[PDB]
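Below: the structure, in structure tokens.
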Amino acid sequence: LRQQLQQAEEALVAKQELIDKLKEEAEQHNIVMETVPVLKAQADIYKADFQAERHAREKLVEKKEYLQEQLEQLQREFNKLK
Amino acid sequence: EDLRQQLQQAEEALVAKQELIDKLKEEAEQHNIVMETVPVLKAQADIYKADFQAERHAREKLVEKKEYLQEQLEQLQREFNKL
């Protein structure tokens, strides 16, 4: 009897099946990975804009502190006449 | 005699089969490592978009204060211009 070699064959079919599962998953991995370029692009521009927004807003704060002391100074220059 | 000797060809396959399995099981591990790049980028896209909107909205609010402050800087100076 060669029930030894129906072992060499049982495992062998088991391995080929793993290979086929593995490949299916490598395929799925490959599709989902095509999505990365778009995600990378989206993340990049949205980070550049966020930084430009916050930049231009920082610059508003400084231009508004300035205008608060243009009023402050004009009210005190004005009040001394009245 | 040879009716048994066909594992000597089966094991020459049982082996070249972990050849693929490993060049795969280890490819799969770099497949999942680089796959981590996606929830993060996804997170950054829509979180940085949210932050951009919030910053845009605060920019908005500041432009209002900025212009409601020059509407006061004008009409007060028009009265100071009566000298």
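Since chain B takes its numbers from Swiss-Prot, the residues it shows come out as 254-336.
According to its header, the structure was obtained by X-ray crystallography, 2.8 Å.
From the backbone N, Cα and C atoms, a Cβ is placed for every residue, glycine too.
Feature annotations, reproduced from Swiss-Prot:
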- B:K278 to R: Slight decrease in TRAF6-induced polyubiquitination (MUTAGEN)
- B:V293 to A: Abolishes linear polyubiquitin-binding, impairs 'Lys-63'-linked polyubiquitin-binding and impairs NF-kappa-B activation; when associated with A-301 and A-302 (MUTAGEN)
- B:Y301 to A: Abolishes linear polyubiquitin-binding, impairs 'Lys-63'-linked polyubiquitin-binding and impairs NF-kappa-B activation; when associated with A-293 and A-302 (MUTAGEN)
- B:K302 to A: Abolishes linear polyubiquitin-binding, impairs 'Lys-63'-linked polyubiquitin-binding and impairs NF-kappa-B activation; when associated with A-293 and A-301 (MUTAGEN)
- B:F305 to A: Abolishes linear polyubiquitin-binding, impairs 'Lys-63'-linked polyubiquitin-binding and impairs of NF-kappa-B activation (MUTAGEN)
- B:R309 to A: Abolishes linear polyubiquitin-binding, no effect on 'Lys-63'-linked polyubiquitin-binding and impairs NF-kappa-B activation; when associated with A-312 and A-313 (MUTAGEN)
- B:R312 to A: Abolishes linear polyubiquitin-binding, no effect on 'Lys-63'-linked polyubiquitin-binding and impairs NF-kappa-B activation; when associated with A-309 and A-313 (MUTAGEN)
- B:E313 to A: Impairs linear polyubiquitin-binding. Abolishes linear polyubiquitin-binding, no effect on 'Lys-63'-linked polyubiquitin-binding and impairs NF-kappa-B activation; when associated with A-309 and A-312. Abolishes linear polyubiquitin-binding; when associated with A-317 and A-320 (MUTAGEN)
- B:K314 to R: Slight decrease in TRAF6-induced polyubiquitination. Important decrease in TRAF6-induced polyubiquitination; when associated with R-318 and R-319 (MUTAGEN)
- B:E317 to A: Abolishes linear polyubiquitin-binding; when associated with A-313 and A-320 (MUTAGEN)
- B:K318 to R: Slight decrease in TRAF6-induced polyubiquitination. Decrease in TRAF6-induced polyubiquitination; when associated with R-319. Important decrease in TRAF6-induced polyubiquitination; when associated with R-314 and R-319 (MUTAGEN)
A correct count of other C-beta atoms within 10 Å of the C-beta of B:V293 (mutagenesis position) gives 11
Rounded Cα distance, in Å, between B:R312 (mutagenesis position) and B:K318 (mutagenesis position) is 10
Comparing local Cβ density (other Cβ atoms within 10 Å) for the mutagenesis positions B:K278, B:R309, B:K314 points to B:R309
If you count the other CB atoms within 10 A of the CB of B:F305 (mutagenesis position), including all protein chains displayed, you should get 20
Filtered mutagenesis positions (B:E313, B:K314, B:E317) by Cβ distance under 8 Å to chain A; hits in sequence order, or none, are none
Rounded to a whole number of Å, the separation of the Cα atoms of B:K302 (mutagenesis position) and B:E317 (mutagenesis position) comes to 23
Among B:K278, B:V293, B:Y301, B:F305, i.e. the mutagenesis positions, the one with its Cα nearest that of B:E313 (mutagenesis position) is B:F305
Cβ contacts within 10 Å for B:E317 (mutagenesis position), all chains included, total 9
Here the mutagenesis positions are B:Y301, B:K318; the one whose Cβ sees the most other Cβ atoms within 10 Å is B:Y301
